[PDB]
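Asker: Here it is: the structure, laid out below.
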Amino acid sequence: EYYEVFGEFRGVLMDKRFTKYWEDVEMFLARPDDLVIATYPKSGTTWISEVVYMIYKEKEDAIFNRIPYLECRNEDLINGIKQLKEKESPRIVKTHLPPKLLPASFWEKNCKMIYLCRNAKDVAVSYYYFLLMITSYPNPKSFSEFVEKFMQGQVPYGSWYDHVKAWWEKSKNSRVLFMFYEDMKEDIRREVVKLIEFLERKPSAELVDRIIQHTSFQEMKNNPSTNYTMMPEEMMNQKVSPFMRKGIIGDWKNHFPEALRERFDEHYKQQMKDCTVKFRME
Amino acid sequence: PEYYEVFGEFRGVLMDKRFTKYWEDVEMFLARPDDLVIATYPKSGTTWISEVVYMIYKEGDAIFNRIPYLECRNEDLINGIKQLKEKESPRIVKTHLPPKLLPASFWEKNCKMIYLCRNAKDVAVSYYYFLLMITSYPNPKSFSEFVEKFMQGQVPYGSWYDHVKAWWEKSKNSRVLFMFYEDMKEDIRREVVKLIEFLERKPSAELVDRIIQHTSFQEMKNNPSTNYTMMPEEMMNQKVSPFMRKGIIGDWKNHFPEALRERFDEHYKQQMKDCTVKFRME
Ligand SMILES: Nc1ncnc2c1ncn2[C@@H]1O[C@H](COP(=O)(O)O)[C@@H](OP(=O)(O)O)[C@H]1O
Ligand SMILES: Nc1ncnc2c1ncn2[C@@H]1O[C@H](COP(=O)(O)O)[C@@H](OP(=O)(O)O)[C@H]1O
Ligand code: VO4
Ligand code: VO4
């Protein structure tokens, strides 16, 4: 059941398994040099995670082991916090939490953070398939039904709108880098150099080019460490939908009927009205 | 997936292909002098004796974390070897491997070991439900169909007969304790004192009493650490059949039709003809 699996937690619909032991996330102890990589689900977290990991590093363990998913928790089988506690510094932390739910210690230690977003319509499409692929998540009755929920913020991790706005505001901090999926798509070289500098490293052709080559869609698909094939089918059924699905901009055009798009875009307007964030023109 | 797509014959032993894909990790496993191996044929009471032994170690977390399942492996999500490599000594190792497949390092380091067996007919019954509960294991068409496979050793971990016989011979070693599920059922205090001494500890009446009270079936069935409820339903569906199912002797009488029992028992006699193992009369 949808609401048997998901429950509102502090104003944010969440996977009850991630909030059962919330005290572990709340009291999580951050380290000065921890780097937080935050995104709303399906905005390209895997992509920027690999880029950042490559920068740090100047049969490879799954990305979910290399970069622990902070709040991910499934009783005693899966525990991101446990992984992070045993991870040697500098730790790279992945999260989908809105600023209000992120462990306060990260803000307190003034940790560098990288927030990545993607245009809402394309997020909704990728998110829709994500729900299909996750065996324990009830499959939406249809894309439209799912979009209605997406607009209401009635999906895991809540409102995409509140998520982006809050993080955008947090990005006022020079230690919180705000990025766009579409910018990495339309101008990767620049975004990579930007990241390398934000992380205080010397950008060289060798480094930038190795990263660009290694992080292309085709390359990350085909990479077992990043395509999530190292993750049990009983959990993530990629037969339903692969993780590295399309990796393009504008897939919403193949899913949003005319009516829904106009309704979605109108709603978007109302939501992001007073938000100065600059998404790339399509 | 078909039965033989999931299971494959490995060095004469039908195995879960996921446990043999990276066999080199098991084969080259490095044992430590003080490692204690707890070996059993699936569904013979491994959880029971594991908890008893653990309690002895702590002088009165999920058990699969406290006592790593050596060869268990599911790509990068589950890895017993990885767990053991990070486990501080003295390590307690769980395994269902026949002596010929057990990492040679254990024999080389002459590690103490505890082998536990259960009467074949009751093992087959418990094993049958185990197959039903494991989501990724094809459910037998019927108990009979499953028993035919069991007699042929065409089930994960192979022939129960070869398993018991080989380990029985290995038990000649004073450092390899051979025990029976039915003995723990009919006389736990003795079996507990026996274990406490094998592990070189003092069998106080208080300690023995603690263990007996804590390792009863009714207790472990309600202990989340041992009833495997700390393990995702997507993997182990206890709704199909609970782990702590019955915990009795003779459940075969409720499953083996007359014909099958006579056929099974006849086969058993030819398989075990020259085995001096003393199974408890029931
Ligand atoms: N190197 C890359 N280039 C382009 N898109 C990528 C990518 N790596 C991951 N993605 C895309 O990011 C989405 C997964 O999101 P996340 O990593 O946040 O969970 C998928 O979107 P699509 O479903 O639209 O294809 C996936 O294809
Ligand atoms: N404390 C206990 N007392 C009696 N039986 C126990 C027990 N703990 C586990 N078992 C039994 O051991 C079997 C599980 O085997 P294993 O632990 O090796 O996988 C189950 O058998 P049944 O299916 O007959 O009920 C289970 O109920
Ligand atoms: O948004 V994702 O990186 O958990 O699939
Ligand atoms: O035989 V068991 O202890 O892996 O289920």
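Just so it is clear, chain B uses Swiss-Prot numbers, and the residues here are 6-65, 73-294, in order.
Looks like X-ray crystallography, 2.1 Å, at least that's what the header says.
The backbone N, Cα and C atoms fix where each Cβ goes, and this holds for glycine too.
Here the residue is the original one, while Swiss-Prot reports the published mutagenesis B:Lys48 to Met with the comment Loss of estrogen sulfotransferase activity. According to Swiss-Prot, the 3'-phosphoadenylyl sulfate binding site annotation covers B:48-53, B:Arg130, B:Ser138, B:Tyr193, B:227-232, B:257-259. In Swiss-Prot, a mutagenesis experiment is listed as B:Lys106 to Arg or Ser, annotated with the note Strongly reduced estrogen sulfotransferase activity. Strongly reduced affinity for estradiol. The annotation that Swiss-Prot gives for the mutagenesis experiment B:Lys106 to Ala reads: Strongly reduced estrogen sulfotransferase activity. Strongly reduced affinity for estradiol. Annotated substrate binding site per Swiss-Prot: B:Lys106, B:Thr107, B:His108, in sequence order, evidence recorded as experimental evidence. Listed in Swiss-Prot as a mutagenesis experiment, B:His108 to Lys, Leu, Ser or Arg is described as follows: Loss of estrogen sulfotransferase activity. Feature annotation from Swiss-Prot assigns active site, proton acceptor to B:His108; the stated evidence is experimental evidence. Quoting Swiss-Prot on the mutagenesis of B:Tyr240 to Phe: Slightly decreased estrogen sulfotransferase activity.
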Asker: Would you list, in sequence order, the residues of this chain other than B:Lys106, B:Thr107, B:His108 that have their CB within 8 A of the centroid of the site's CB atoms, where the site is the one recorded for substrate?
Answerer: B:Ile43, B:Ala44, B:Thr45, B:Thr51, B:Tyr81, B:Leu82, B:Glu83, B:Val105, B:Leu109
Asker: So for B:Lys106 (mutagenesis position), how many other CB atoms are inside 10 Å of its CB?
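Answerer: Taking every protein chain into account, the count is 24.
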Asker: I'd like to know which of the binding-site residues B:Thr51, B:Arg130, B:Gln230, B:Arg257 sit within 10 A of B:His108 (mutagenesis position) at the Cα level.
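Answerer: Checking each Cα against B:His108 (mutagenesis position), the hits are B:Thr51.
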Asker: Give me the Cα-Cα distance between B:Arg257 (3'-phosphoadenylyl sulfate binding site) and B:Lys106 (mutagenesis position), rounded to a whole Å.
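Answerer: Rounded to the nearest whole number, the Cα-Cα distance is 21 Å.
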Asker: Can you name the recorded positions among B:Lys48, B:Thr51, B:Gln230, B:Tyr240 whose CA is within 10 A of the CA of B:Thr107 (substrate binding site)?
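Answerer: Checking Cα-Cα distances against B:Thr107 (substrate binding site), the recorded positions within 10 Å turn out to be B:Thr51.
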Asker: Cα within 10 Å of B:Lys48 (mutagenesis position): which of the binding-site residues B:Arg130, B:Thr227, B:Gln230 qualify?
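Answerer: Final answer, ordered: B:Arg130.
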Asker: Quick check: of the binding-site residues listed here (B:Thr51, B:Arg130, B:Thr227, B:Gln230), which one has the Cα closest to that of B:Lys106 (mutagenesis position)?
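Answerer: Nearest in space to B:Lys106 (mutagenesis position), counting only the binding-site residues, is B:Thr51.
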Asker: If I take the alpha carbons of B:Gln230 (3'-phosphoadenylyl sulfate binding site) and B:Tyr240 (mutagenesis position), what is the distance between them in whole Å?
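Answerer: Counting only the Cα atoms, the answer is 14 Å.
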Asker: Give me the Cα-Cα distance between B:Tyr240 (mutagenesis position) and B:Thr51 (3'-phosphoadenylyl sulfate binding site), rounded to a whole Å.
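Answerer: Their Cα atoms are separated by 13 Å.
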Asker: Does B:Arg130 (3'-phosphoadenylyl sulfate binding site) have same-chain partners at least 6 apart in sequence with Cβ under 8 Å from its own Cβ, and which are they?
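Answerer: Expected: B:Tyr46, B:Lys48, B:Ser49, B:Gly50, B:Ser138, B:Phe192, B:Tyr193, B:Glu194.
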Asker: Rounded to the nearest whole Å, what distance do the 7 unmodelled residues have to cover between the Cα atoms of B:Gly65 and B:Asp73?
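Answerer: With 7 residues absent from the model, the flanking Cα atoms are 16 Å apart.
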Asker: Looking at the binding-site residues B:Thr51, B:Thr107, B:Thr227, B:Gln230, which one has the fewest other Cβ atoms within 10 Å of its own Cβ?
Answerer: B:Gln230
Asker: Can you list which of the recorded positions B:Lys48, B:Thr51, B:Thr227, B:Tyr240 have their Cβ under 6 Å from some atom of ligand 2?
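Answerer: Result: B:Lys48, B:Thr51, B:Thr227.
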Asker: Taking ligand 4 as the reference and 6 angstroms as the Cβ limit (strictly under), which binding-site residues among B:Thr51, B:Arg130, B:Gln230 are close?
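Answerer: List returned for ligand 4: B:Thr51.
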Asker: What is the number of other Cβ atoms found within 10 Å of the Cβ of B:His108 (mutagenesis position)?
Answerer: 22
Asker: Over all shown protein chains, what is the count of other CB atoms within 10 A of the CB belonging to B:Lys48 (mutagenesis position)?
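Answerer: Cβ-Cβ neighbours of B:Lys48 (mutagenesis position) within 10 Å number 23.
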